[PDB]
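**Q** The structure follows.
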Amino acid sequence: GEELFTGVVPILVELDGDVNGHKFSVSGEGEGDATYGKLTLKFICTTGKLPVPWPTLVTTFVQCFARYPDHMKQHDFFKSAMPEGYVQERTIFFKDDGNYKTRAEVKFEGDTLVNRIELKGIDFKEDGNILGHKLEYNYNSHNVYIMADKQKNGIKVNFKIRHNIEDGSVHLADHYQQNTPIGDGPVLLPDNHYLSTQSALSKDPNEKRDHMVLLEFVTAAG
Amino acid sequence: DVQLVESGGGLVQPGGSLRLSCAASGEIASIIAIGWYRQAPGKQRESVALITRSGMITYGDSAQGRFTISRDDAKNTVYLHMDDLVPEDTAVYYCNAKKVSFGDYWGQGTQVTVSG
Ligand SMILES: [Cl-]
Ligand SMILES: [Cl-]
Ligand code: NA
Ligand code: NA
């Protein structure tokens, strides 16, 4: 289970979206190293221009690559569910604006870790910070709170993202998440703990298409 | 399954105030947000006010600081306080409850009419 994460793991991400009716597709690839807690990915909007700011999709775009220290390794649900994988589902409320709903299947297919995502956004304001692309191209660190959900054989997660806005203000994105195993086998249901997450966003100077380079560093504690 | 019961619609004069309430029953633990949408004549449904399990509050454009939403987590009821009402607030107000997965829960709808 955790044996699959002993070294570098290539990743594929596939997302199909519809936000306020604007359909779009994103494809991503890169690699993850759970030993370091390191994720390194590049995403391309394949249908043209992304109708939403890239930072709003960071959380949607593989927590099995979190580094769990040795004394916390029996609390790593994400790896224990591999390779058959897990369903990750979210609702994300952007304060005073729209909401996203996402369903993602994260599982090994061969040696590649794949994240396949369907995203539906509604209630966004035409002249608001998200459909107006008034979000800065950065991210902040956040703690993610992980609880067991023995009844569905998985975990529930709640956390709030602070997106920096181009005017100095901050826009909150309230995340509700649950993960349930795809496989019929047994998983690790953890005690309460959190993942400390850092994310850095950049651009490929040689990439002419609309895109985002994402680096994440993730570590468990508590 | 969860069930939503609405009450408190009706006739009101301009400048006056109204309250809507909505009680939810059944699988309460799955609800992450509850609140209200409205649909005015000839217009598409627009979100008005929600409050999430964490207590965060989110208003659509029709609020304009005139609508307030509160939640009685004990009696699993949500309330919409609407005041300084105008004729253009005339519409059908729908209670709405959200879960993490696709697909919402909706109430039957309640008419609100503002006129002299
Ligand atoms: Cl962007
Ligand atoms: Cl709107
Ligand atoms: Na709105
Ligand atoms: Na829902």
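Residues 4-64, 68-228, in that order, are what chain A shows, numbered as in Swiss-Prot.
Recorded method is X-ray crystallography, 2.2 Å.
Placed from the backbone N, Cα and C atoms, the Cβ positions cover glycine too.
Swiss-Prot feature annotations, pasted as is:
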- A:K79 to R: In Topaz; shifts the major emission and exitation peak up to 20 nm; when associated with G-65; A-72 and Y-203 (MUTAGEN)
- A:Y145 to A: In Cerulean; leads to improved quantum yield, a higher extinction coefficient and is 2.5-fold brighter than ECFP; when associated with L-64; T-65; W-66; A-72; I-146; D-148; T-153 and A-163 (MUTAGEN)
- A:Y145 to C: In mut1.9; shifts fluorescence lifetime from 3.03 to 2.74 ns (MUTAGEN)
- A:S147 to P: Increases fluorescence at warmer temperatures such as 37 degrees Celsius (MUTAGEN)
- A:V176 to A: In mut2.1; shifts fluorescence lifetime from 3.03 to 2.50 ns; when associated with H-145 and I-198 (MUTAGEN)
- A:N198 to I: In mut2.1; shifts fluorescence lifetime from 3.03 to 2.50 ns; when associated with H-145 and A-176 (MUTAGEN)
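Relative to the rest of the structure, where do these features sit?
**A** For the recorded site, A:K79 (mutagenesis position), the DSSP three-state label reads helix.
Reduced to three states, the DSSP call for A:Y145 (mutagenesis position) is coil.
A 10 Å cutoff on Cβ-Cβ distances gives A:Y145 (mutagenesis position) a total of 22 other Cβ atoms nearby, all chains included.
Its own atom aside, the Cβ of A:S147 (mutagenesis position) has 10 Cβ atoms within 10 angstroms in the protein chains shown.
In sequence order, A:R168, A:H169, A:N170 make up the list of same-chain residues 6 or more apart from A:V176 (mutagenesis position) whose Cβ falls under 8 Å from its Cβ. Classification of A:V176 (mutagenesis position) by DSSP places it within a strand.
In the three-state DSSP scheme, A:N198 (mutagenesis position) falls into the coil class. Note: A:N198 (mutagenesis position) has non-local neighbours A:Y151, A:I152, A:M153, A:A154, A:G228, i.e. same-chain residues 6+ apart with C-beta under 8 A of its own C-beta.
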**Q** If you draw a 10 Å sphere on the Cβ of A:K79 (mutagenesis position), how many other Cβ atoms land inside?
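**A** 13, counting other Cβ atoms within 10 Å of A:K79 (mutagenesis position).
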**Q** Whole-number Å distance between the CA of A:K79 (mutagenesis position) and the CA of A:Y145 (mutagenesis position)?
**A** 28
